[PDB]
Amino acid sequence: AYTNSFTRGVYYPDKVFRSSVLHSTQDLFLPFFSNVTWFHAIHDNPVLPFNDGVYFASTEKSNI
Amino acid sequence: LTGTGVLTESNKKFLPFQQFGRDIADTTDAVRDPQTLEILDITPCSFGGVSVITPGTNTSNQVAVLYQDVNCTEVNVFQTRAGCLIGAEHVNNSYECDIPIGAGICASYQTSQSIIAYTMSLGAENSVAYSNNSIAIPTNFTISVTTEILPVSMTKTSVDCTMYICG
Amino acid sequence: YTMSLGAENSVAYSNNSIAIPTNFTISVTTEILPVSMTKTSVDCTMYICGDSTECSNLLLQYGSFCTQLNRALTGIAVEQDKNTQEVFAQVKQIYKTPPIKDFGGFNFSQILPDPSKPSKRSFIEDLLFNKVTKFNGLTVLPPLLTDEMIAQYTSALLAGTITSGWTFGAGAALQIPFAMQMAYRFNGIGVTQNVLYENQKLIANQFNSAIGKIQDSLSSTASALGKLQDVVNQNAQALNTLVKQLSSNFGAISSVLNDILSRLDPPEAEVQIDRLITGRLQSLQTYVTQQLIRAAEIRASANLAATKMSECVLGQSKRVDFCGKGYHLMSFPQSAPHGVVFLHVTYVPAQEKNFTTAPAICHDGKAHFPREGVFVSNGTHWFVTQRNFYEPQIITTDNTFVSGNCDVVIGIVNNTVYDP
Amino acid sequence: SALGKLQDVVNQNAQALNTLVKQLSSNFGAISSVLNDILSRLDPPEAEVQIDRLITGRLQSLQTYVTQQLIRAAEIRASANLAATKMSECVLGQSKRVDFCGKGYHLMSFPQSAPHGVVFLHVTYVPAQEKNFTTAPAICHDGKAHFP
Amino acid sequence: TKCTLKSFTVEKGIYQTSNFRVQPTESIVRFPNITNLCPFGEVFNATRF
Ligand SMILES: *[C@@H]1O[C@H](CO)[C@@H](O[C@@H]2O[C@H](CO)[C@@H](O)[C@H](O)[C@H]2NC(C)=O)[C@H](O)[C@H]1NC(C)=O
Ligand SMILES: *[C@@H]1O[C@H](CO)[C@@H](O[C@@H]2O[C@H](CO)[C@@H](O)[C@H](O)[C@H]2NC(C)=O)[C@H](O)[C@H]1NC(C)=O
Ligand SMILES: *[C@@H]1O[C@H](CO)[C@@H](O[C@@H]2O[C@H](CO)[C@@H](O)[C@H](O)[C@H]2NC(C)=O)[C@H](O)[C@H]1NC(C)=O
Ligand SMILES: *[C@@H]1O[C@H](CO)[C@@H](O[C@@H]2O[C@H](CO)[C@@H](O)[C@H](O)[C@H]2NC(C)=O)[C@H](O)[C@H]1NC(C)=O
Ligand SMILES: *[C@@H]1O[C@H](CO)[C@@H](O[C@@H]2O[C@H](CO)[C@@H](O)[C@H](O)[C@H]2NC(C)=O)[C@H](O)[C@H]1NC(C)=O
Ligand SMILES: *[C@@H]1O[C@H](CO)[C@@H](O)[C@H](O)[C@H]1NC(C)=O
Ligand SMILES: *[C@@H]1O[C@H](CO)[C@@H](O)[C@H](O)[C@H]1NC(C)=O
Ligand SMILES: *[C@@H]1O[C@H](CO)[C@@H](O)[C@H](O)[C@H]1NC(C)=O
Ligand SMILES: *[C@@H]1O[C@H](CO)[C@@H](O)[C@H](O)[C@H]1NC(C)=O
Ligand SMILES: *[C@@H]1O[C@H](CO)[C@@H](O)[C@H](O)[C@H]1NC(C)=O
Ligand SMILES: *[C@@H]1O[C@H](CO)[C@@H](O)[C@H](O)[C@H]1NC(C)=O
Ligand SMILES: *[C@@H]1O[C@H](CO)[C@@H](O)[C@H](O)[C@H]1NC(C)=O
Ligand SMILES: *[C@@H]1O[C@H](CO)[C@@H](O)[C@H](O)[C@H]1NC(C)=O
């Protein structure tokens, strides 16, 4: 299964405070609208590659 | 992280994970004190330039000193928007600009004599006696001759690049 | 798509047809010129070797490379004030309008100083200032003439133009009723002054409407000040690039000089410092060269602005399209951030008719030519009228002159010439 | 001070040449500014490096000089074009352009030569004395409006 | 000024002769108060070896 990553996967590249500024930086980011594999936990915990870094997200209602 | 500057209190709301701030030029703007979680601004220590305002040495050896873009703190002291001017007397009377300082302030050597600083005039005020039925028509005239000097040419220099570099 | 270049419009040319305007419109156009640029100053020693004795000692081996950049920047800073002085300080006295604005119906309240403001600028000037918007040894010097003083110079020039026409430029300001000043302005473009006097109310209303349109344009069109915003942006970009260049390594192990000095012994630190000095000196030389070229462009613009001020505001321009499209009457200066704005008042023909014409009229065998104007026919009767405004008059010996005879002039027509 | 516009050009060119010549005394990182002292003391493997450093410094100095001369030459060219325009429209003719040929109403001009420049003597008509008169745009006679 | 212009006569005007720069008076060294100590006590002052 795949879903749309939309605009998720952006993190603060460093610990520098900036305001009212557009800052251009090159780092390991999740490409926008890329495909991320969708796993389910109903009614599935495989081992995945790590490559050069992994973005992880989950949705919860009972802290599974 | 090291540097030189003046540390002052600030009202910048740093986020708990942010430790340093930067300006548009990528220089350090502020830091969070690692012992007490307050934000301190970093203002580089005052710097600028020293200008000497003087009448020609054929008249007097008295000079005035302008410290550009500084306050009259770190340095007969007159604070102007051009910097801190020391040695020139501030005179309320305006005159034609003589030795320009900047930001509307000029200095000159006048009256016992000393260097003074003042806001320049720009000329005498002269209202025109305008009305809807009055015309001024010249009755006499003067023929004047003025001199306008323009550069036309410059010295035709020539440099032997090989002999200059590797003589 | 392939661009057009405009509508196609053939002219109804023929050997005996002339179009002469019967009505006119007074238009006001806005011309914005840069006059000055930010008087930047860079401390080459502090920029290259900030608070570093070793770097300064290595820099001293390059001789005058450092101080000649300070010299070039000083020259630029000085010529920026020379440019401002040459553009605005063209009037020997500070003139002011009378308290009673009895200018023949012409409303100047939107270009004259507003006494209620903290700085006596006009409404339009206030609109202009509201549209146009480090510590590494880079400083900015203030201008010699403050915005208030520039506004005072433009006020003096405007009051002179309004109350004395062009007379204040040549010598003393000689008061003249504004309507008569406009009568001279009309005569200067080949339109007889009675056209002004008979249409004084219409002309004043057209002028006031054109000024209102200028106000709406400046209040609504942000792009109007692009010529000045581009200069401000170029100078800000040059300074931001110069400062950003300090973060470059230029081949060194680190862009931070203190990190090199604290980690390497002199035999290697001196090499890394020489690399940083070379990179930063090249950056300064590039900046200074770009500033000299931009300063030359600004100087050319300031010289053009001063020429326009002298031959447009202080006088009346016969130069086509020098002071806006149309036949130039008068111009009014307005100040702007690092520049000057000219409001050009021009006479533009508005409505025209197709008339039949002739180069000359025969009476008793004599060839009569107009003293001023041209001969026109409405299809039954021949008249003489001024070339720039239809105003038919009976053809008389006081309108025409005799030269030669009917057998020489090509296209001469038969009519009668009235003898008063 | 009347000839400052020409003296400043002469001074700028003299200063540029003095700076260019003085740049030969700089080391630019070399052990010595004198090339013969490097050649007489170091073997080729080191002399070539010291020479490359001096060549880089002196070539950069020449490039700076030439760029400054090109900019100054462009300024002088603009001034010369203005002077030629004034000559044609001021000396050879009569100028209707306000303040192009001096303050006042231009009558005639006379050229004079000067070192590396031209001097114009502008003859202008300037009103000297004035009176306050009452005026009117037109006069009625028999109901007709008369204009001058 | 005389040295800047390389002359013993100075014409009327304003000349830039030297750059002013405030010097620092003292250094400031900052590190957090108590990060984390190391249990060297239980190694040296161990009850039994
Ligand atoms: C117009 O002005 C000129 C000078 O600008 C006057 O000539 C002067 O007249 C006075 C007499 O009051 C003599 O004393 C001067 O020596 C004259 N000077 C020159 C240079 O000629 C002339 O008289 C004036 N004309 C009128 C009608 O007032
Ligand atoms: C010349 O043009 C002006 C406008 O450019 C005319 O003035 C207008 O006249 C109409 C009457 O048909 C009025 O409704 C408008 O309000 C007028 N406008 C202004 C600004 O006055 C003028 O009438 C024209 N003259 C001739 C002879 O046609
Ligand atoms: C000149 O124009 C200004 C506006 O451009 C006029 O000022 C207006 O006057 C009316 C009353 O007649 C007020 O209601 C407006 O609020 C005013 N506007 C501004 C911006 O001041 C002024 O009256 C005109 N004067 C003449 C003689 O026509
Ligand atoms: C061309 O102009 C002439 C001169 O005005 C016109 O002749 C007049 O016409 C009016 C009517 O419009 C009569 O009341 C006058 O008595 C005429 N005067 C003369 C001397 O003939 C003529 O009508 C105009 N032609 C056109 C086509 O408009
Ligand atoms: C204009 O009028 C003149 C006379 O005033 C005309 O000249 C006549 O031309 C014809 C043709 O050659 C001759 O036969 C007549 O003898 C000429 N008249 C005289 C008095 O000699 C001329 O042709 C007229 N032109 C037009 C275009 O009507
Ligand atoms: C990702 O998957 C979606 C459908 O699940 C597809 O439309 C999209 O093109 C895929 N992305 C790429 C880069 O192929
Ligand atoms: C001194 O030199 C200046 C030149 O700027 C000149 O104006 C002034 O008259 C001179 N004074 C004396 C006493 O020579
Ligand atoms: C200069 O310092 C005084 C007090 O030390 C302060 O009131 C003033 O605003 C300062 N001026 C500037 C331009 O910093
Ligand atoms: C100028 O006049 C004001 C009063 O308007 C006064 O307060 C000020 O001190 C005067 N300036 C000097 C230098 O005395
Ligand atoms: C004159 O006649 C031509 C005929 O083609 C016409 O196009 C033109 O509009 C006419 N002029 C006016 C003012 O109407
Ligand atoms: C104008 O040209 C036409 C031909 O197009 C000719 O018949 C007529 O006579 C000419 N008129 C004049 C005055 O030249
Ligand atoms: C005209 O009258 C005004 C009144 O204020 C006066 O100032 C002016 O000098 C007079 N003109 C002449 C030429 O005297
Ligand atoms: C460090 O100093 C702050 C400021 O007083 C204090 O609140 C904090 O408790 C100190 N750290 C520890 C571990 O006590």
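Since chain D takes its numbers from Swiss-Prot, the residues it shows come out as 943-1090.
Header says: electron microscopy, 3.6 Å.
Placed from the backbone N, Cα and C atoms, the Cβ positions cover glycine too.
Over in Swiss-Prot, the protein carries these features:
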type: VARIANT; residues: D:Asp950 to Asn; note: In strain: Delta/B.1.617.2, Mu/B.1.621
type: VARIANT; residues: D:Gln954 to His; note: In strain: Omicron/BA.1, Omicron/BA.2, Omicron/BA.2.12.1, Omicron/BA.2.75, Omicron/BA.4, Omicron/BA.5, Omicron/BQ.1.1, Omicron/XBB.1.5, Omicron/EG.5.1
type: VARIANT; residues: D:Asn969 to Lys; note: In strain: Omicron/BA.1, Omicron/BA.2, Omicron/BA.2.12.1, Omicron/BA.2.75, Omicron/BA.4, Omicron/BA.5, Omicron/BQ.1.1, Omicron/XBB.1.5, Omicron/EG.5.1
type: VARIANT; residues: D:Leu981 to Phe; note: In strain: Omicron/BA.1
type: VARIANT; residues: D:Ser982 to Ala; note: In strain: Alpha/B.1.1.7
type: VARIANT; residues: D:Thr1027 to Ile; note: In strain: Gamma/P.1
type: VARIANT; residues: D:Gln1071 to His; note: In strain: Kappa/B.1.617.1
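Once Cβ contacts within 10 Å are tallied over all protein chains shown, the variant positions D:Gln954, D:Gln1071 are led by D:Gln954. The subset of variant positions D:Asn969, D:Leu981, D:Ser982, D:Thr1027, D:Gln1071 lying near chain B, with Cβ atoms under 8 Å apart, consists of D:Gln1071.
Comparing C-alpha positions, D:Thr1027 (variant position) sits nearest to D:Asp950 among the variant positions D:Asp950, D:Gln954, D:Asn969, D:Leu981, D:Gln1071. Between the CA atoms of D:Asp950 (variant position) and D:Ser982 (variant position) there is a gap of 43 Å, rounded to the nearest whole number.
Most Cβ neighbours within 10 Å, among the variant positions D:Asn969, D:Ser982, D:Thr1027: D:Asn969 holds that distinction in the structure as shown. Counting Cβ atoms from all protein chains shown, D:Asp950 (variant position) has 12 others lying within 10 Å of its own Cβ.
With respect to their backbone Cα atoms, D:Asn969 (variant position) and D:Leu981 (variant position) stand 14 Å from each other. For D:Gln954 (variant position) paired with D:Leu981 (variant position), the C-alpha to C-alpha distance reads 35 Å.
The two recorded residues, D:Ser982 (variant position) and D:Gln1071 (variant position), show a Cα separation of 82 Å. Those variant positions from D:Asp950, D:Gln954, D:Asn969, D:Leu981, D:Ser982, D:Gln1071 lying by chain E, with Cβ under 8 Å from one of its Cβ atoms: none. Those variant positions from D:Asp950, D:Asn969, D:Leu981, D:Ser982, D:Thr1027, D:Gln1071 lying by chain C, with Cβ under 8 Å from one of its Cβ atoms, are D:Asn969. Taking the Cβ of D:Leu981 (variant position) as reference, residues of its chain lying under 8 Å away and at least six apart in sequence are, in sequence order, D:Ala989, D:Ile993.
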